[PDB]
Protein chains: 2
Amino acid sequence: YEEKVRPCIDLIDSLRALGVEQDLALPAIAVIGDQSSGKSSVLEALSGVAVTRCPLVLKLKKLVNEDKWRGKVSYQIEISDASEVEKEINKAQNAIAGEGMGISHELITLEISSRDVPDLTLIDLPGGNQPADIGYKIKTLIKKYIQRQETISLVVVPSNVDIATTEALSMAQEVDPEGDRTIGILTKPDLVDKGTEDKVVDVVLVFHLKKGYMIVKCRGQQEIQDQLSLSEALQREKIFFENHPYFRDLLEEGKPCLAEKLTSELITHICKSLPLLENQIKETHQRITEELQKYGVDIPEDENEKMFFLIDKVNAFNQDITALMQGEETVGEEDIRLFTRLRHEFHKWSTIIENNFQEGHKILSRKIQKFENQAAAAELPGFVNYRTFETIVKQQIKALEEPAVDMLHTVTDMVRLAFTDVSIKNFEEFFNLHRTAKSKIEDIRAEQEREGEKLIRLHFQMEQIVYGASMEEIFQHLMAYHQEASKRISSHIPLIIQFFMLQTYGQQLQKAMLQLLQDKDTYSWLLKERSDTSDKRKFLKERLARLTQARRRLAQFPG
Amino acid sequence: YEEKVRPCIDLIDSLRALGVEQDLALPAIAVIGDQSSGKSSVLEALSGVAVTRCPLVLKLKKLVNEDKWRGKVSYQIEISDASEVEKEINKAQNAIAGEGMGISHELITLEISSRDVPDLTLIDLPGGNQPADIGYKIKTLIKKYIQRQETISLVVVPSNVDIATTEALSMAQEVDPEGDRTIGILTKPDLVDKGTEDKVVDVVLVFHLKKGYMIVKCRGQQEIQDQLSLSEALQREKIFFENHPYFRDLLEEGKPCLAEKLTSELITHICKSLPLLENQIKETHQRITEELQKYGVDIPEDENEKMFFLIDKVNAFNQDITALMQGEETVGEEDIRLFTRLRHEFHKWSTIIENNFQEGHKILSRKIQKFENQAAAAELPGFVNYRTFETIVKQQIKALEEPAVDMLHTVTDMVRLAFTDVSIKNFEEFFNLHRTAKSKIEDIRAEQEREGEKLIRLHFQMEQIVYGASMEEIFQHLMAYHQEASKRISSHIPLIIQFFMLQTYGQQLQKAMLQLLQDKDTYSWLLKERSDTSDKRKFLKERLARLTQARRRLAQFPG
């Protein structure tokens, strides 16, 4: 029972000092008291070596070995020198402190070895106008710790004070209604009024305590440079409680000996707090872990290791590009494919052409009947510059040139965005990636549209120039031209379009992507991520590693 | 009768001296005789002023005016100096002659004025080893004149010689069988053997003469530097024939007085020769003229006058170019138009396509049945890479790409020559013109073929890339592609061809022609002609102008 109880705290100690201290229902022994409290007087006699600017991981124990050594860490020596043990606080503290009377949230571990130092773990804390800085900075820190159900409370006040309004009680009242988790000690009895006198005390009361009290003494406070011995100042104070017919009879209940009492409570607290500890933590992991499952496969470091990843993303992108030109792409429910949307426009085109067909037909048919009736001349070569009549055909076609270009455009627009929304939905992260893509994506249109238009426009020139190549028969023969003309177009524009703007664009885009893959520097630059992803995970990473260590040594606990 | 007869020869004289002497049935009085003949002795007494290197247009007449003047032309003065009259022969002659004893075909007119010089027109001519030069050059000239039916002959030989073989007779024998067109005179009677003596003479015989003879004398030949008078050497010789009981009695028949006899025969000859003269010449013109009708509208000279002509030929050329692209060009009987020839090849093309249609169909149909039967697997995704099956379609089309180009070529060839044969048949002359055309004609093909091919080749790329866009149904659906594919081509290649190679080529050629028209120098250089046309006409021009003058003064002849 003894053996285990002791390295029992041991684990908790190492938990926090290498911790992981954040996010704790975690319990330890926190000490509080005002500058007058005389709490330091306790710690002095507890260490033998005893300013404050942060919590002090006070770690002591008794292993029978040698003249005990002195050890401490400042940021994440065995000289047997009590004097130097205190001479580092004033330096270390001021490091965060800045040589001023300052305070920091941070901590500094302090572990001592001896065969007269009682085994225990405590964390002390620091001690008329406005506005106050440090004064508030102190009364705030004490509020942070004790606000937790498993933490403990330690108050220091003299024997003869307002026991009811001991500054400590007010603090205990602010956060503790249970009134069963607070221990208090009463100093410097010999400064009391030569006994109980007018004030009964016997505090060892105002409030009932689960664990109780104690009434040690500091002896004479005056010996500031006098330097009475640690082991002789405490063994001397022995005789004190061996006189007074009040503070003497209690040698059986209340007592130097805090060690026997104190360590006992710290150990018996741990076990109390471990039951849920495990449940909450090992459970905490499943909750944290799931978040990372969600994203965060991470960027590699080998120049070689690096590249594969980009050859992964360049490749995929293109896959999705191909699947648009292939027609065979992933489309949501109720939604249309790219290739599908096209054929509509393409059918429309043909429609529009058909419109011109009848349109042109009629007017032609009309323009003949009426201008025919003119006649009104002698039979002679005639008849109104028939090439003229032939030109009436072309007129209709030549009309379609502009519509054409139009259609090209509205497509290039569909493709443009298609490709674009493929980059978005692939490169939300790597905004440098996405950018570099945009250039290509938009960039290319330029070319493939520019060159694309040409052909259309040209084509139609061919249709004008290349002429063909019974008064009523002529209709038929001239109609056959238009009947014929139209067909080509209907089928050709779409081919010239669908070629340059779908197909060519793509093979060209893909290949533009691939070209990324030629330079070392580029990779690092491509691979950036918004801090929303990089910051957020990295923090999430850090927790999981510290958090998991916990699980391990908790489940590892031999007890 | 007298008045007219005299300016009668006058016209003939001026005819030849400004003539036009070439191509003559023309008659005049030609004198001949060897160096010994003593013919000069006659001319001496005829002029009074009398070396030879060419025929001498001896023109004299008696107009009662003043002390008679002396005139002559060398190449096409009135000093009254007989001495200088002879002193120019030795200079003039040597000009063509070269200061040597030489001979020339050319002539030198010599016209004298007096009131003691008998009116007449005569043309004298020049006087032992091999090979002889001048000696032959003389006996050849005499052969050139007298070889004509209207020319006349004049021989000079002494009284006492071989009358039968007088050198002159031999010449008369060589070209004259008629023996009715020859006159002869006998000199230096006083060198005769103191009369008839052994030789009768009385020549004034061996050969009967239409006009007869004469027997004048030179007096004493010796007076080389003595210088007896012209009018006193001839009037003195009078007494001679007034002694001898032989050469005296003939004063009635034969006689200085040659003038009265001679002029009379020259005049009476002209009239004889004029009858056909007119017929042959005025007729000659209709024969010559027709040749020029045949060609020779001539190049102008104004910088302004110049240009119009080229704007004529540049324009025409193009007309003919247009008429090929228009289809409406001039084609010979049994022969095809350009545009006509094409449509054959174009129909052929479609044929060739049709071939591939069934060709491809069957094999496709075949390749499906057989590879289908394979089956031999578990029902699973399958089935042999259908895109694979789809690629079997393209295979057939992709086959047509090369055939295409071919067709383009064989056309460009037809057009190439078309255009070429249009330049030939227009610019046979102006070979600089034709050349400059060739560059353009061949030159352009380059471009229009080069650019032309591209599209074809490209087109077919579009056909590959742009894919579409029930085990038996597939046939139909995949066949519809090929059914469809083919149609475009059939109609498109021909359009892309007929565009670049007919139409575009032409508008481009025409416009290349026109560009000629920007520089001054060019015109002269363009406008050259082969000498076959330039030489040949120019000579033909020259004849017509000289020849026509003839007609004019002939018809003008007041007689």
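Residue positions begin at 1 at the first shown residue.
For this deposited structure, the header notes the method as X-ray crystallography, 3.5 Å.
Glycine is treated like the rest: Cβ placed from N, Cα and C.
Here's what Swiss-Prot has on this protein:
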type: DOMAIN; residues: A:471-559; note: domain 'GED'
type: MUTAGEN; residues: A:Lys39 to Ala (Swiss-Prot position 83); note: Loss of GTP-binding. Loss of potentiation of TRPC6 activity. Loss of protection against viral infection
type: MUTAGEN; residues: A:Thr52 to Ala (Swiss-Prot position 103); note: Loss of GTP-binding. Loss of potentiation of TRPC6 activity. Loss of protection against viral infection
type: MUTAGEN; residues: A:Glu529 to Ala (Swiss-Prot position 632); note: Reduced antiviral activity
type: MUTAGEN; residues: A:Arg537 to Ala (Swiss-Prot position 640); note: Fails to sequester viral nucleoproteins, no antiviral activity
type: MUTAGEN; residues: A:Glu542 to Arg (Swiss-Prot position 645); note: Loss of antiviral activity towards CCHFV and LACV
Listed in sequence order, residues with CB under 8 A of A:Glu529 (mutagenesis position) and six or more positions away: A:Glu429, A:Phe430
Least Cβ-crowded entry, counting other Cβ within 10 Å, from the mutagenesis positions listed as A:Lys39, A:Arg537: A:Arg537
Whole-number Å value for how far A:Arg537 (mutagenesis position) lies from A:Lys39 (mutagenesis position) (Cα to Cα): 43
Endpoint distance, Cα to Cα in Å, for the 6-residue gap that opens after A:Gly127 and closes at A:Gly128: 15
Assigned conformation of A:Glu542 (mutagenesis position) - DSSP reduced to three states: helix
Å between Cα atoms of A:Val51 and A:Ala50 (gap: 7 unmodelled residues): 10
Distance from A:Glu542 (mutagenesis position) back to A:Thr52 (mutagenesis position), taken between C-alpha atoms, in Å: 30
End-to-end CA distance across 2 missing residues (from A:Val204 to A:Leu205, Å): 8
Least Cβ-crowded entry, counting other Cβ within 10 Å, from the mutagenesis positions listed as A:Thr52, A:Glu542: A:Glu542
Secondary structure tally of the domain 'GED' (A:471-559) (DSSP, helix then strand then coil): 74 helix, 0 strand, 15 coil
Chain break of 3 residues - Cα distance A:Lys255 to A:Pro256 (Å, rounded to integer): 8
